[PDB]
Amino acid sequence: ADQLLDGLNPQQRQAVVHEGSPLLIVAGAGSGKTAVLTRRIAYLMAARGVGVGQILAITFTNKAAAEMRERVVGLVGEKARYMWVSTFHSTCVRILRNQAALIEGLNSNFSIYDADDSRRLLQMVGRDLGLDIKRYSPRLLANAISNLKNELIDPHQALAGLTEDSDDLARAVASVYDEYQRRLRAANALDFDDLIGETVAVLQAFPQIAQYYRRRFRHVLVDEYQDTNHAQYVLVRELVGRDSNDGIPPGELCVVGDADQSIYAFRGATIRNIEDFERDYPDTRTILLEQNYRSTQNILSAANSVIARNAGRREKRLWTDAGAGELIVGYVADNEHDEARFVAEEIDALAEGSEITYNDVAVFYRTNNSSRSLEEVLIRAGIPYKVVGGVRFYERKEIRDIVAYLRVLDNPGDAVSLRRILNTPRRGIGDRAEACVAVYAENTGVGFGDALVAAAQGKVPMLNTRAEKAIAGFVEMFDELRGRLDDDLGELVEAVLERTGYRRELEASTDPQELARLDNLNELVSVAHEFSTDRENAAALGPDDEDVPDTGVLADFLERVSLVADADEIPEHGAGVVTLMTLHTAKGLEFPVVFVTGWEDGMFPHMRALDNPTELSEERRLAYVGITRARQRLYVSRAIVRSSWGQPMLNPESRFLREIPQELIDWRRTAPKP
Amino acid sequence: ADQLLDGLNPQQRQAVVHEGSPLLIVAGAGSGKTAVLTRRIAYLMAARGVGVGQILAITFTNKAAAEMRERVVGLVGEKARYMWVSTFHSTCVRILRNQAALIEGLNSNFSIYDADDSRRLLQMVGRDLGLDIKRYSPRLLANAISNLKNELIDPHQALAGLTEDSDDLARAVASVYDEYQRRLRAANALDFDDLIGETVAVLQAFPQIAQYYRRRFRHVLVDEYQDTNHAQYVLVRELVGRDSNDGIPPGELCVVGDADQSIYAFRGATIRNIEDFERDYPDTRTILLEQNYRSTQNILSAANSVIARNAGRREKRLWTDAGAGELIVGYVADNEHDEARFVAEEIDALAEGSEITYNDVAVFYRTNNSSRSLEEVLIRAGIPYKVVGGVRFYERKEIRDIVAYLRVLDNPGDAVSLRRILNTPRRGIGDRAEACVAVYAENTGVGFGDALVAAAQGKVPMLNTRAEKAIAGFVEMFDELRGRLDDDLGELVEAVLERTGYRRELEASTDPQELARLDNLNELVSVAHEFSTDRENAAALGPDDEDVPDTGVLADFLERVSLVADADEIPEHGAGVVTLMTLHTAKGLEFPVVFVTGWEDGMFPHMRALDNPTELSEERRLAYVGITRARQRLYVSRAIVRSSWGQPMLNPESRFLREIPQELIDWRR
DNA sequence: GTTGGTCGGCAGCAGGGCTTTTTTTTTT
DNA sequence: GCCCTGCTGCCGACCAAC
């Protein structure tokens, strides 16, 4: 009864199902962000009754997937876990696992790369045509290769990359692109963005699999489609939205979102997709999302102001019947910004002064630089604490080494990731010679395979290791340790990996003031083995239906090695002791308590984001998304004298702090800083 | 406490202990300089403390910056890292606009330095080919654009509005070259640039940076002005100075007793900037200085008397005392400049070496290339002339040649140099060396070493890369045989040097600012220098060291290795140093013997600057800084009738020679 | 018939040869 | 002491118009 039409804003009631046509839905502020998605899945279950197992929706965050899954198993219920809904990268690995290698070219025992290893591989391959370590930095190479990968130039681009005429700024990476694809194929692994490029190329070049793998799933549902790059736009045009031309009615293809949450657009997202969706299936109605669950009249007015007047976008009057009052804290004055901290003093002092139960706080970052470091060295006073989003697992050098050693267990041939560093515990490896016996053997034809096992036994090249084949003995022992293996139990670093055990004993022996490093290494060993203990079988696999070819059998961490969606952990007793989270990761979470830096342009537009580029509106929009936030007590603060990070810099007065009105919402009143 | 309070009578360190802006000293050469600077900062240490940069300090270039930093590390207990106190305004502005953001696009970092002032030279050469006339000379006319920028005068607007005479080319090239370099600025090697300019405009721009600048690090210390101007004066008045505009507390601006040197008077530095503090910040009463250690009591007192000639009105009550004293020498040998001065300095130096070590024996010259073969003087005290080569260690210019004889006419012993050939702009990209092939190629040969693998076409290391053998063998054959056959005279552009200049000209035809363009002039002047050596080495009116051409060119190359080695290892023990002292380096070297010549007229001036009584005044103070640039002992000698090539320029009398009461300066002959 | 003009080229004769410093937005 | 170029004075030949 009420379950079909559970209590909500009648706005989504008139939005309703409207099954039988492509559907577009708008967003803005909270607007039950992805809660309308839960009501949509409830619609599909009950209001229309499409089924249970015919669901494959698409999202942009693993945390979003987890929260919507728990909401579904709560309200929708009926376990509903045999079938699943997964985020964009997780759908990528899904279509590369259930559809792993039922196709020519790539094989089912593939792999995935990361950011740092992509940078390292691109830098190494560029060293073959060296263009200085600083002229074309690996970060620059990575962003350029991504923003040329985002357009659909499939990996036969001897015409596409060479189509350029004259021009400057390194199209040579397009020449390196074919060799890059060759090297990654040598390890049978892909990158972030090409992980959809291969799929869309197959779906466009291989027609037999199309309208054939749809016999498994016919349903699709989209959220934050407003945040979308051209690559995944073509994907939704062909893969998840599926039907382009021809004509086959799928199961309720549907999208939601608006251009105002246009965060994550600088390095590739064509925000126009929602604007020009009439180029796609026109038979849908624009919705009017107007109300909210957790806003306030003052803050909603501020959001509408910071969305209204920068330049041309489409937006409507947005407000809610919720309670008003508690004007925004416009208290900008003298007495120092953050040089003498004094901000965390405001947060925590107001916390014990008021009824704050250490369960709610929110402050956003501005930069990936030492802003975090200073913010820490000023909140160390606050004892109730938990650091989040600081990048703390699966990037360090030593832990990457051990991750690689898990990875070298399988897939003989793993590019530069295969070696990572061969001379890892200062073995004594003469990194030379073998650094180029690879090109020696690739002149013969083999890239990095038999040449590696070409050792004391492999005198086929016999290319004078140094003069003494001692390095041949070392690499003999290396392939020996590669060969030995055991089951998914207490051996991942310890039992049959006694060489990594001796790595551990060496590092524990040396350990100059690296005691916390020792305990974090121990914690990572513990989590690695508990993943071999808590996940294992039964609890993870169980009697679950559906067919998976090879994942699970020593493919344990082959999946979830990426998990690249900014996972976050939310306790309840200490839910808001310290929740310093950078705004980019923040996507309208549940902390009414706000003390965000927010504004005062000169730092809010970054050192590169000067003058008037074509993305300042994106900055205003990310500020709007940050202020979307949650319920009352948004006790924001600012000063007037700016200086930070050693050498001082000055900060002009923002138009965003001025586009919000002066009288109807509170602004500077007196001299105290907070 | 006063653990850093050394033995010193009250007068000098009054500027160290007496706090307050209106403090001045009168100090000549042989003063505390950085000693008193460090003592003042240590007094402030006993006082307020670091505060990162509570009081700043303007200074001279790196020659002063390095020793200042050393004194800061040593004299006060604190280790280092107070703040940037690097080479005066040239680094002050650079570190300032790093965070300041008004108009910069790529952090400015411009210098109009040797390469870039040569870029100025080439662009005005183009304008000469295209606008009016030679306009005096291609050199020494950049003074116009310099003092145009130096005193921050308007680019060309009222200069043309001034309606001056036929010099409008200056206004044209000021309208140009103000925006011609505006698209992008890069590279930093010199001092002046527009860096000292256009930063007052930043201070005259948004006053937030100006307000905070003396809010977080308050004020600055000002050293010897010298390399300044009235525009630099208003900078120091406002760059760190507050001008009592909005700042509540006043400025702690004490001033060092800038003596009269004008080492860059050619580059522009007035006199009223130091002598006329009256129409400035409060009168800043001065204090006297007494202690000195440069020269003996006789020499020191006589120098005090000599500096008191007062041709230009100068505040001088300073006296300097010392220990022993002695009279000046009287050795003149009726010109014979080369032979006479060489034998005089040789006999005196040997007599000294029988008593005192050669570790700092040297001589002062007047910016000319003359005198006997340098081998004898260089082997007198071990190390070669480590004075100036325009820091020539840059690009391939100093190394490709200096290995050209390694590869042919002797063994290529410097295998690291050989790898540097393998690091050629050719061997890097053009005739690329294939690092991932070369490193192993020279690694091959078990008993590897030198270019032995490159030798014999690499028959033994043919286990190397196979398809690469085409290009690898071709570049190997080039680099070995083409150089090996080189047995001719080998100058100008030939052998392979013509190919080197050829592809330098190839990159010259492209965009880069003098890059591969100035080095063409550099190799032209280098072959001019080797021709000059041939004037005294190969065709030395009868060969000096040309026992068949091979050893002559090799002797030239060893002279070059000496020049490029300059200051190196083999510490200064025994036969320590021989150097040729120039005016522009006249600071830092103790120089405990002074066998200087040219104190007479004829060259001071040399018909360029004859009457010009003010110019004669700074030439007199040039003589003062020359005489005060000494240590320990000194016995100056001269020659008469300088018969040079046909122009004698007889100088029997000078306004410096015989105005002394002869208490010290008397020739006894 | 003849001296002044105009260049063309070359031996003497003298002015003139001086200059100090490099770093950071898509971030998932 | 020694070289580059500008300045200066000095042989030597072809044209002309008076």
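The numbering of chain A matches Swiss-Prot: 16-689, in order.
Per the header of the entry, the method used was electron microscopy, 7.0 Å.
Using the three backbone atoms N, Cα and C, a Cβ is placed for every residue, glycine included.
If you check Swiss-Prot, you get these features:
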DOMAIN    A:21-311  domain 'UvrD-like helicase ATP-binding'
BINDING   A:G45, A:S46, A:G47, A:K48, A:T49, A:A50, A:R309  ATP binding site
MUTAGEN   A:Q276 to R  Loss of ATPase and DNA unwinding, partially inhibits DNA strand exchange
DOMAIN    A:312-603  domain 'UvrD-like helicase C-terminal'
Any idea what the Cα distance is from A:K48 (ATP binding site) over to A:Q276 (mutagenesis position), rounded to a whole Å?
11
Cα of A:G45 (ATP binding site) to Cα of A:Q276 (mutagenesis position): how many Å, rounded?
10
Which whole-number value in Å describes the distance between the Cα atoms of A:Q276 (mutagenesis position) and A:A50 (ATP binding site)?
16
Here the recorded positions are A:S46, A:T49, A:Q276; the one whose Cβ sees the most other Cβ atoms within 10 Å is A:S46
Whole-number Å value of the largest CA-CA distance among A:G45, A:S46, A:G47, A:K48, A:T49, A:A50, A:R309, listed as ATP-binding
14
Note the Cβ centroid of A:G45, A:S46, A:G47, A:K48, A:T49, A:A50, A:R309, the recorded ATP site, then list each other residue of that chain whose Cβ lies within 8 Å of it, in sequence.
A:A44, A:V51, A:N307, A:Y308, A:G603
Quick one: among the binding-site residues A:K48, A:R309, which has the most Cβ atoms sitting within 10 Å of its own Cβ?
A:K48
List every residue in the same chain as A:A50 (ATP binding site), at least 6 positions away in sequence, whose Cβ is under 8 Å from its Cβ.
A:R86, A:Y308
Around A:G45 (ATP binding site), how many other C-beta atoms are within 10 angstroms of its C-beta?
24
In sequence order, what residues of the same chain, 6+ apart, have a Cβ less than 8 Å from the Cβ of A:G47 (ATP binding site)?
A:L23, A:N24, A:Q27, A:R54, A:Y308
